[PDB]
Amino acid sequence: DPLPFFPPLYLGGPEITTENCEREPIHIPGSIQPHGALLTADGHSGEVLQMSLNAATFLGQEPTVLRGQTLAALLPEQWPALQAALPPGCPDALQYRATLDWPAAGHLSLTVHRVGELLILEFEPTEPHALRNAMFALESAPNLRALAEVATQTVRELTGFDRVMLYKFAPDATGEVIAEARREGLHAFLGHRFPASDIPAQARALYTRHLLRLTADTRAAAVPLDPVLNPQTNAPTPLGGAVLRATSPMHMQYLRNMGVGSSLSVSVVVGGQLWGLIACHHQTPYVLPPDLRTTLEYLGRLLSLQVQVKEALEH
Amino acid sequence: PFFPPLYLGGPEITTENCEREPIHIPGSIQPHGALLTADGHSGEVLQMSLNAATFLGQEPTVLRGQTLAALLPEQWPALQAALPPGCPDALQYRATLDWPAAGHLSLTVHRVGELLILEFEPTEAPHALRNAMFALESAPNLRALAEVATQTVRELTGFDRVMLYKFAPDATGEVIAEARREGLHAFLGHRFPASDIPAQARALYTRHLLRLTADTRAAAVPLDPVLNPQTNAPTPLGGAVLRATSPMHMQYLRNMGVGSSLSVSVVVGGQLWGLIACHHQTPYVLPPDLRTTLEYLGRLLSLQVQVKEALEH
Ligand SMILES: *C/C=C1/C(=C/c2[nH]c(/C=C3[NH+]=C(/C=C4\NC(=O)C(C=C)=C4C)C(C)=C\3CCC(=O)O)c(CCC(=O)O)c2C)NC(=O)[C@H]1C
Ligand SMILES: *C/C=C1/C(=C/c2[nH]c(/C=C3[NH+]=C(/C=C4\NC(=O)C(C=C)=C4C)C(C)=C\3CCC(=O)O)c(CCC(=O)O)c2C)NC(=O)[C@H]1C
């Protein structure tokens, strides 16, 4: 039965069990994963409102100094570019990316998107023809099976992940591993099927709009935003568009129970519906840098197109 | 059918037989790169472009005996695996060579039956592609998508004019969006007949998705031999981007005052929906890595055109 979200934990909401699976508000956890930092800022003035508690250590500045400046002063070269790329009223799915040379922290990748009157800024550390070669190989795959196999093998070669699966949704939202590339010694999940609440309904809707999400370390504690609520609204900060957002502890426990230290996936979206997932597992924690993740994002789109094409060749 | 090519004493092309020109077998290439053909098994260099000596820095005869194994040691096994016998002519493999005579070359290979076609071009060596991809996806409708696409391509390439050209059901064309330098005519809104991109050219554009004329006044460079030794027949160059451009089509770029051109096919439901069409007033060799960006954009636009057309119908 579909039911509306519970309030999050920090607003006195209940804790999450196998009973109320589908009512965790996973998009507003009030916290992020510790391998990057996040700031929120007023979309018109550029006043800095919220920051992750670890921000001082990524950005090399005291909180009170950060919060006491506008983005115009903090990001003089990027602030006008942000404002042109992310105009008021734009969708929350639109992202702008730049690379910064920050004194204390080396090269940072900056990813920005806009939710209403809020700008959300994510900072992460950042670092030949493999993509072009893959694009052509995907297109020349003769059928859906060969496409799925080429796609899994390519992603594994690009990333070094211990396990890469193509996970397809059935009409009842059960899923099934239809191809996989895996490290020697791992057991096969190929052909296994798994029940529909394994990826509950409120996450499949979010996976149709925001096409990539990851857990870099399934044992890492989440880092709170400070303050936790958006001071504009005294309400929760929407983080469904932020790859840094903390992952639910109900999902983190499952990966732990499977022996997974790191988990990523790209959505494959066909005709406006979530067709499947390029799912990746690593047994140890593992951070895939932003520019490599971009390659996977591009492959997500290519695969969406090629899945349509291969399936049309099939009636 | 097709007329024989000129160099096999076929008729010269007119505006009376626009549909029968063998645009795929001209026997020559554009001079900003070099092409070798080679045997699929032996790696034996069978044809070369008369200009190969320039790019490769090799005494002419040296090449036309040697083997790819010898000539490209690191690459030759990769090719063997990347382009297995029986693969499609559409499948391409690329690498960057740090080659003694020329700082860096791009190498592009595909296979047509028993022949490997190798293309060499000068090359080199950020977020504009990722930023463009998200911009295309958030365009609210087909019109805005067209506008974003043309603007994005112009910004990435510096081309004097970038259009989105859309085919009607009878192959009548229509510039539905345009991004252009100040002080050019505006082709926005105009339509042009179905003969302006003939039938056999649209068929090839359905399979091989990117083509360009780098300099509309440059002479083609012959293949030597012109005929493939294997077959004593013309080498199919349809999948080569260095392939010499129809003289009928450069005469039309010249009459328009264009010195450089490039298009990307937008393919939807197995059919040619339209092209991203770029103009430059002067000669312009777009480097391979930037062309790759446009090739990606072509696929992304193909996806988004279907998405956007579905939310009208
Ligand atoms: C009572 C709640 C439950 C629950 C919560 C939950 N699950 C997800 C997301 C995922 N669950 C997946 C399950 C699988 N992992 C595998 O490896 C396989 C098969 C080989 C299956 C069936 C997967 C793949 C996901 C997607 C995440 C990813 O791939 O990286 C969420 C959403 C997480 C978020 O947005 O933060 C939630 C809340 N899962 C359950 O099984 C029940 C106990
Ligand atoms: C007697 C035949 C004619 C002919 C031949 C021809 N045309 C092409 C390909 C193209 N023709 C195009 C025509 C236009 N260029 C424009 O800028 C506009 C409108 C603003 C039109 C209508 C275009 C765009 C192409 C695509 C090629 C490209 O974009 O670079 C070919 C094939 C060339 C090849 O494969 O190398 C041929 C043989 N064109 C005519 O107009 C008639 C007279």
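Easy rule for this one: first residue shown is 1, then count along the chain.
Heads up, header says this was done by X-ray crystallography, 2.1 Å.
Cβ from N, Cα, C; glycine included.
These features come from Swiss-Prot:
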{"type": "BINDING", "residues": "A:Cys21", "note": "tetrapyrrole binding site"}
{"type": "DOMAIN", "residues": "A:23-91", "note": "domain 'PAS'"}
{"type": "DOMAIN", "residues": "A:143-307", "note": "domain 'GAF'"}
{"type": "MUTAGEN", "residues": "A:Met250 to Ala (Swiss-Prot position 259)", "note": "Binds PCB (in vitro), but difference spectrum is altered"}
{"type": "MUTAGEN", "residues": "A:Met250 to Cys (Swiss-Prot position 259)", "note": "Binds PCB (in vitro), but difference spectrum is altered"}
{"type": "MUTAGEN", "residues": "A:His251 to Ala (Swiss-Prot position 260)", "note": "100-fold reduction of chromophore-binding activity"}
{"type": "MUTAGEN", "residues": "A:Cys280 to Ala (Swiss-Prot position 289)", "note": "Binds PCB (in vitro), but has aberrant spectral properties"}
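Features recorded in Swiss-Prot, as mapped to the structure shown.
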residue: A:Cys21; record: tetrapyrrole binding site; DSSP class: helix
residue: A:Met250; record: mutagenesis position; DSSP class: helix
residue: A:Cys280; record: mutagenesis position; DSSP class: strand
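Cα-Cα distance from the residue listed as 'tetrapyrrole binding site' to A:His251 (mutagenesis position): 10 Å (rounded to the nearest whole number). In this structure the alpha carbons, written CA, of A:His251 (mutagenesis position) and A:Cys280 (mutagenesis position) are 15 Å apart.
Sequence-distant contacts (6 or more apart, same chain, Cβ under 8 Å) of A:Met250 (mutagenesis position) comprise A:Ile16, A:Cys21, A:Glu24.
Least crowded of the recorded positions (A:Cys21, A:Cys280), judged by neighbouring Cβ atoms within 10 Å of its own Cβ: A:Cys21. Between A:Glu127 and A:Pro128, the deposited model skips 6 residues, and the Cα atoms of these two flanking residues are 15 Å apart. All protein chains shown were included, and the count of other CB atoms within 10 Å of the CB of A:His251 (mutagenesis position) stands at 17.
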